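**Student:** Below: one structure in structure tokens.
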There are 2 protein chains.
Amino acid sequence: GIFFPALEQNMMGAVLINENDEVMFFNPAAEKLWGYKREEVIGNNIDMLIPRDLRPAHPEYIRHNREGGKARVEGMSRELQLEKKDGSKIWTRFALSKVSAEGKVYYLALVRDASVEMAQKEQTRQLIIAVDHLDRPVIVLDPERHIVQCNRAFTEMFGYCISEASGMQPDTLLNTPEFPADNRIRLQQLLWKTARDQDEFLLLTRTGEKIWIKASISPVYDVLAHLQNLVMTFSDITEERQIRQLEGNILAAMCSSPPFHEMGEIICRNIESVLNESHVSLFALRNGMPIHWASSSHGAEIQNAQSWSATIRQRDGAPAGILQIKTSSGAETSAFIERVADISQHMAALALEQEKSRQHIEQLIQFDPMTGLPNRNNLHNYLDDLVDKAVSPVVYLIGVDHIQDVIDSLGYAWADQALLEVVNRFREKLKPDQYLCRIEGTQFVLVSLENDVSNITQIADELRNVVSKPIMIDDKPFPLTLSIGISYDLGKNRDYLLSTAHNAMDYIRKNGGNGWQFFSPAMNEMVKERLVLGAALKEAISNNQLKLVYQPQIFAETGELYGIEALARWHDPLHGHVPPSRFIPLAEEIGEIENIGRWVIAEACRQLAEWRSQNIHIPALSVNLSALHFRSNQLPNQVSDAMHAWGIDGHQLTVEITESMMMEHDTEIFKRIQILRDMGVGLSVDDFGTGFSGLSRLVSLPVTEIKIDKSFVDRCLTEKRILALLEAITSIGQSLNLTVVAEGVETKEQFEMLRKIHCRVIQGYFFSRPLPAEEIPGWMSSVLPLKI
Amino acid sequence: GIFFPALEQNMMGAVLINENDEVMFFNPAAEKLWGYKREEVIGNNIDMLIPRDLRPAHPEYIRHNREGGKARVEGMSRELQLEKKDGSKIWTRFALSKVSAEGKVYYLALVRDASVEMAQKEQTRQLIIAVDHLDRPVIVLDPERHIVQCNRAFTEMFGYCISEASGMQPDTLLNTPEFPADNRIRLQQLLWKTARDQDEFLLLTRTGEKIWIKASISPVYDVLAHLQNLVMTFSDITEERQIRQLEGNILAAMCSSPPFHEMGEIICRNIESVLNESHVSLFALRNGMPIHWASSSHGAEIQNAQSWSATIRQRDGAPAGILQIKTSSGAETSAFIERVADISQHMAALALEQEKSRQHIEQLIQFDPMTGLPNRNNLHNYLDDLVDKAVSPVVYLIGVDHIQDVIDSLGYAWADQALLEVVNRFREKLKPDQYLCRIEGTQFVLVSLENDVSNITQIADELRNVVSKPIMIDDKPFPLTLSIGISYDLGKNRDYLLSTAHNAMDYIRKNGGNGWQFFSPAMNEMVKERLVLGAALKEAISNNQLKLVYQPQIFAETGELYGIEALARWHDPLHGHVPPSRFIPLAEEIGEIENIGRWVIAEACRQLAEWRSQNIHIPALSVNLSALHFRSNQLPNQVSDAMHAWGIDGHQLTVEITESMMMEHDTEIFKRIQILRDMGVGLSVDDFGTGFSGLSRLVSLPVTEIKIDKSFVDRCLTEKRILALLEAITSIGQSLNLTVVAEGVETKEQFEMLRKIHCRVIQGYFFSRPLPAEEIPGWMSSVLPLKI
Ligand SMILES: Nc1nc2c(ncn2[C@@H]2O[C@@H]3COP(=O)(O)O[C@H]4[C@@H](O)[C@H](n5cnc6c(=O)[nH]c(N)nc65)O[C@@H]4COP(=O)(O)O[C@H]3[C@H]2O)c(=O)[nH]1
Ligand SMILES: Nc1nc2c(ncn2[C@@H]2O[C@@H]3COP(=O)(O)O[C@H]4[C@@H](O)[C@H](n5cnc6c(=O)[nH]c(N)nc65)O[C@@H]4COP(=O)(O)O[C@H]3[C@H]2O)c(=O)[nH]1
Ligand code: HEM
Ligand code: HEM
Ligand SMILES: [Mg+2]
Ligand SMILES: [Mg+2]
Ligand SMILES: [Mg+2]
Ligand SMILES: [Mg+2]
């Protein structure tokens, strides 16, 4: 056989043993491997070749193999040890084989050195223990994006294992939530990115827990620039997303520049948001002495409380503030709390330094950013000037209410806009003599010089009605209210006035706000008296318990009744007799003047119908109307109704207007007068108007009568210069056919002294006091004519 | 023989070839490996076994081995590729030998399965990677303390490769500095410690500079509980401190609210400071397209450019920007680049969010959180509404300069206080119709409705005059200046108006500020001409070159001269004849009214003496005076000087006053009139008054004449109603001894129609034109009496 020397010189050392477990064949390669020679090996039991430990065990191993047979079993190639000539031990690769010839059974084992193979195995083990040491999960993927390798950190974080995850897609392996933010497409795009990339996803463990993980994919190529593998690393980011949220919230709040206390509160609550069940405190340095900035706690005692005290450093490096974090027993890692404190101190240094600079400047600042109004120091100086000038002012303290709603709904950048809108509305209505300033927060101070209750209440009502309509910001309505406190006293300092106004405003706010009040209950009760009087007047108007008293007018020469003027009168069961000089202006303030006008016109016309039933001529009847009455485009409707419902057509009715009405210039009012004048009813002007040119226009807008006021008539006795007034007034009387009326005559000498100027008619107490309608007919039939 | 069946039963495939390269031995193991049949194999050439692609190359190796002698070496045993009958490719293990038999050349080959070999090698390859990708330096130590495995992170961090660090001690590798001494003791105790341990050390690198290292050592035992290997991990301290400082600095930068490009720049320089010799670029995605955001100041390039790219996202999957960071290879470490890039992305996201929020807010803000004034949006809305209403407004653009000195001296807060003071000064003067707004910076816009040139000049002068008093801040003066551009055009839009106003303001500011001008050259020319005329008027008044003219006043009945009136006329060589209706209002605006008053009174008395030198009776003289003249407390001084210097005692002189003079109510003015009247000089009132009652009050301020306006006379015959005015006005004439003067008669019919009303005197063209003074004596002796 030509194969004898071939297997003799083959690379693998070949050892052949016969039935007797003795070596019969042996070759030079095995000589080199073991150390002994052919003459030293041939004819000896395999026991000498076996290492010493297995010496007894090897024979029964061979015997068991012989007994079993197993249809000529040859074993499997593996790795084993040798004992050399000097006793050294080496790793070798064995392949055994069983031979059966001539009924007997022989064996041969082929051996190669395995130093490289065992070095590889040691490298494998050391590399595995290097992988499974740090808790940063890494996995490897083939070109087809199938996971092929894992580690203990990954299997512990996600529950899976290499056996249940080998050779399958990573998206299919990792179950994602049901479209929370469309993260499925993001995960596929990160898997399919061809360059180094990273992303953040939301995943659930094998059990299922809401965990966010940051994944990073990197490609690794081969020598010839082909894709070889993709490695994906993961890291849990749950502890860092919350810190990102904290820094975002603090940054957003600080960009709006909130006040110091509320900024501290925001920081504290945001720290608590990331530290579950903790307590946080903030202190500032005031000349080295710590003071309390803000805090937030539930008050519950924290047993075994870990306490940390972080120090805030300014730009130069000096300490400025102290932040105390107290946490439960082992709630969170110390590095977490250290990081939170560091980021918080970095973000709070700016707040502390801006607060310090703000205090330093505001010690002496006499103005105010954010609505540009004056401030407390300016108000103090103004009030001190007023006090030393000895002029007692009226102080209104105004608190704007419901601003916290917009603060919590939109933010400080919009609360400021609401304040600006309110201040602009106030500026749109402030009078020249009023002083407006801002003291603190949502509080403002108005200084006025009106020492009169009727004007003070009007100013307060106007101020409260300023905010009647909602404020539209960012296309969102926001109804705000006002609480006003009013203080006015004589000889009082700034402190007394400010304290009283603050007390009034605080009482209104505590009771519910949306209103105004005085101090000084004695002055407060007058408002209740006025409201009850006005309610009684309105009730009387509605119930028609009002009256008309008629005073005649007489001629100078013939002593004949020129006409009468109807005057409104009122008597209440509770308030007695209310003079018309009192309750007519009261109706102007309320708004019942129109109701008065309709009643008087209807009653006066109806009374003329009653007098016409019997024999009474009554040439004319004068009825007073107010300026606010004539401002409406409804007068001819009711007046025409009066005439044609009782046959009192306008040649008998007469209407007199106030002097101030001609002072005003309204085209619509004048046209209504001209329409009314053309109907037949006359027009009369009291107080002789204002000027000849105006009365010349009153000649253009035709009238019939001119009335000389009582004050002018009374002064005619002494002031001899005003005689030409009546002479000129009467001159226009016959110049263009006007009837002049003398009012308030009281003595005979007055009647004779106005006779020479030729006053057309005379109306006064020298002839008759006003009389109730039930004896108007008696007066006509009794004294007519009179002494002339 | 007995070895051929043994060779057949060898479980490894065995083949043997000769010079002819035929296969003579193909055992069942080889059958199971390849798949070919024994008959198909025996006698064939190697070509039915050689791989197809290596077929062109194999005969070259055949020739090399068959010709070149390699000392009859067996060869090499290694892994190789086999293709199955179907075509699949597997890897097997080959051992080849060269045997010489019968003087010939024979080649022998043994082949295994090697499936597990493939698995082991591929897993080693897959596992060395993801050791090379762990972010921290981990090294595995054998029990006898020799480094066996070092990862890529450690390799690039310290600079000691695997070849240099294989089988040698960690202290000898990372030799620490001799100073201090305790380092060696500490590191030996750490290295030979058997428990998990951590510490800090001062290890040294191949190239130089010190690195402070946190070192951790952990053990790894075996099944039999003996130290099998140990693991050591390293971390750096300077790097983590730098990351913390970077995050803090960028957060502090954001909290101060800088602009977008400034924010990008500060981020860029922070990354530059934390990472040496790098270039950083930022792009922001607008409408899906990137735009440059910030870049390195060093615009050049550095060799060995390694680039890292990050995608800035914003709370969603939508990309928001791109970051590129480039650094030279070998300068720093991959983990440091990872960390800096990640933190930069997470901070730039906040920067982008803040920019977006600020832009959204500013798009809708309607007021100013500073000075409280309206802002550019409100101004735009106002101008748009006015243009839609089709009313052309006058736009003043005001720039306040000399404000940098306040910033340099005191600071930003005091600059804001000065700006507030200026705005308050504007508010204390703006009229109800005008509209004030702040656009930006030290610039404001005023909108007015009056389009008169004189009114605009008055408004501009008033605006410029308010800054004359220096701003008192902290008891320190601070002068400022105003540059005002006036734009006014018909039918133009707000863009054109604002552009023209800004052009004018910039022109003034560049030329030096402290002034105002129109945008229109024609308007500038008009202003220049008016100023030239005013200067000419002042020069003429100073150079006594004015002249007076006298218009006779005649008696209605006797045709005898009642008196004459002096009127001032001005003649200029350049401007010709300027009517008094043109240059008298100009004197009021300038301030020459007083000078005109003295000249007229002094000249009239001097002229009165000249007429009295010869025989002229001249019963009276009427001299016009202005209200502003009478408001000065000096009138009796010069007037009394006039009488006693020419013997012209007030029984002749007469002063006529404007109607508006009696409209005003000043006690000092009224007293001065009474003092003046008591001297003997008469008083005349033109255009009557607001009311005849005022004339009755004026009775206490004795008057002698009343003048009827020309407009009333010119409309007398057309409007028969105004006849009563003259009838009443004359009636007052004999009521209290007054003379009525009719001014402006032109025809005989007008004169006779005023005769029935018995007007006392007549002054008009029907009798005589205003006569120059040289022929007054001739007119007296030639025409009088006119005999009607
Ligand atoms: N000492 C004195 N007084 C005399 C003399 N002759 C008349 N009087 C008084 O002069 C007033 C005339 O009313 P008036 O001047 O229009 O001024 C009226 C008018 O302005 C207002 N008034 C009265 N009735 C009405 C009404 O129905 N409507 C309106 N709108 N105002 C009314 O009330 C004012 C006061 O009315 P009365 O209290 O009735 O006071 C009456 C009357 O009593 C006299 O010789 N001596
Ligand atoms: N067409 C016409 N005009 C007639 C007639 N009768 C008089 N006049 C004009 O009436 C004016 C009289 O001056 P005035 O009414 O006080 O109104 C004067 C006065 O307000 C002002 N003025 C003139 N001289 C002086 C002066 O020395 N001082 C002041 N302060 N104002 C003066 O100039 C105004 C008018 O300028 P004059 O040219 O003086 O206009 C003169 C005169 O020309 C007539 O029948 N027909
Ligand atoms: C340094 C030399 C040797 C070592 C270290 C060694 C070791 C071992 C050991 C530990 C076993 C136990 C079972 C196993 O591991 O599969 C075994 C099995 C066996 N050995 Fe050895 N052996 C050596 C030499 C030989 C030789 C030259 C033969 C020649 C026939 C032989 C015959 C056997 C047989 C027949 C089995 C039975 C395997 C079975 O039944 O599965 N041993 N060997
Ligand atoms: C799948 C089958 C085979 C493969 C992949 C293969 C591959 C190679 C390669 C790459 C070489 C270059 C030298 C080296 O790598 O050591 C080589 C050389 C050689 N091959 Fe093969 N061969 C194959 C089949 C065979 C067979 C069946 C024989 C039978 C004798 C053979 C005999 C030789 C010899 C003698 C050399 C010379 C080695 C030297 O001179 O370094 N080859 N073969
Ligand atoms: Mg009345
Ligand atoms: Mg009256
Ligand atoms: Mg005049
Ligand atoms: Mg005149």
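We number chain A the way Swiss-Prot does; in order, the residues shown are 12-799.
Yeah, the Cβs are placed from backbone N, Cα and C, and that goes for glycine too.
Annotation source Swiss-Prot lists heme binding site at A:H69, A:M87. Summarising the annotation, Swiss-Prot assigns domain 'PAC' to A:208-260 and lists sequence analysis as the type of evidence. Summarising the annotation, Swiss-Prot assigns domain 'GGDEF' to A:402-532. For A:541-795, the entry in Swiss-Prot reads domain 'EAL'. Annotation of the published mutagenesis A:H75 to A or G in Swiss-Prot: No loss of heme binding; the original residue is retained in the structure shown. As a published mutagenesis entry, A:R89 to A, E or I appears in Swiss-Prot alongside the note: The Fe(2+)-O(2) form loses c-di-GMP PDE activity, due to reduced O(2) affinity and/or increased auto-oxidation. NO and CO forms are less affected. In Swiss-Prot, the entry for mutagenesis A:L91 to T states: Increases auto-oxidation. The structure shown retains the original residue. Under mutagenesis, Swiss-Prot gives A:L107 to T with this note: Increases auto-oxidation. Under the heading of mutagenesis, Swiss-Prot lists A:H586 to A and annotates it as follows: Loss of cAMP PDE activity.
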**Student:** Tell me, in order along the sequence, which mutagenesis positions from A:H75, A:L107, A:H586 have their CA within 10 Å of A:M87 (heme binding site).
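**Tutor:** Checking Cα-Cα distances against A:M87 (heme binding site), the mutagenesis positions within 10 Å turn out to be A:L107.
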**Student:** Using A:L107 (mutagenesis position) as the reference point, find which of the mutagenesis positions A:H75, A:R89, A:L91 has the shortest Cα-to-Cα distance to it.
**Tutor:** A:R89
**Student:** List the Cα distance (Å, whole number) between A:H586 (mutagenesis position) and A:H75 (mutagenesis position).
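**Tutor:** With the alpha carbons as reference points, the distance is 136 Å.
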**Student:** Going by DSSP, is A:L107 (mutagenesis position) sitting in a helix, a strand, or coil?
**Tutor:** strand
**Student:** For the domain 'PAC' (A:208-260), DSSP counts of helix, strand and coil?
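**Tutor:** Going by DSSP assignments, the domain 'PAC' (A:208-260) contains 12 helix, 28 strand, 13 coil.
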**Student:** In whole Å, how far is A:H75 (mutagenesis position) from A:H69 (heme binding site) when you measure between their Cα atoms?
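**Tutor:** The Cα atom of A:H69 (heme binding site) is 10 Å away from the Cα atom of A:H75 (mutagenesis position).
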**Student:** Express the distance between the Cα positions of A:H75 (mutagenesis position) and A:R89 (mutagenesis position) as a whole number of Å.
**Tutor:** 20
**Student:** Using Cβ-Cβ distances, find the residues under 8 Å from A:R89 (mutagenesis position) that belong to the same chain and are at least 6 apart in sequence, listing them in sequence order.
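**Tutor:** Counting only residues 6 or more apart in sequence, the Cβ neighbours of A:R89 (mutagenesis position) under 8 Å are A:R104, A:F105.
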**Student:** Identify, in sequence order, the residues in the chain of A:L91 (mutagenesis position) that are 6 or more apart from it along the sequence and have a CB within less than 8 Å of its CB; answer 'none' if there are none.
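**Tutor:** In sequence order, the residues whose Cβ lies under 8 Å from that of A:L91 (mutagenesis position) (at least 6 apart) are A:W102, A:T103, A:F105.
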**Student:** Counting each residue once, how many in the domain 'GGDEF' (A:402-532) are helix, strand and coil under DSSP?
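**Tutor:** Summed over the domain 'GGDEF' (A:402-532), the classes give 58 helix, 37 strand, 36 coil.
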**Student:** Here are the recorded positions: A:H69, A:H75, A:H586. Which has the lowest count of other Cβ atoms within 10 Å?
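**Tutor:** Relative to the other recorded positions in A:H69, A:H75, A:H586, A:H75 has the fewest Cβ atoms within 10 Å.
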**Student:** Given a 10 Å Cβ-Cβ cut-off, pick out the one of the recorded positions A:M87, A:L107 that has the most other Cβ atoms nearby.
**Tutor:** A:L107
**Student:** Give the helix, strand or coil assignment DSSP yields for A:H69 (heme binding site).
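**Tutor:** A:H69 (heme binding site) sits in a helix per DSSP.
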**Student:** What does DSSP assign A:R89 (mutagenesis position), in three states?
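**Tutor:** Going by the DSSP assignment, A:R89 (mutagenesis position) falls within a strand, counted as strand.
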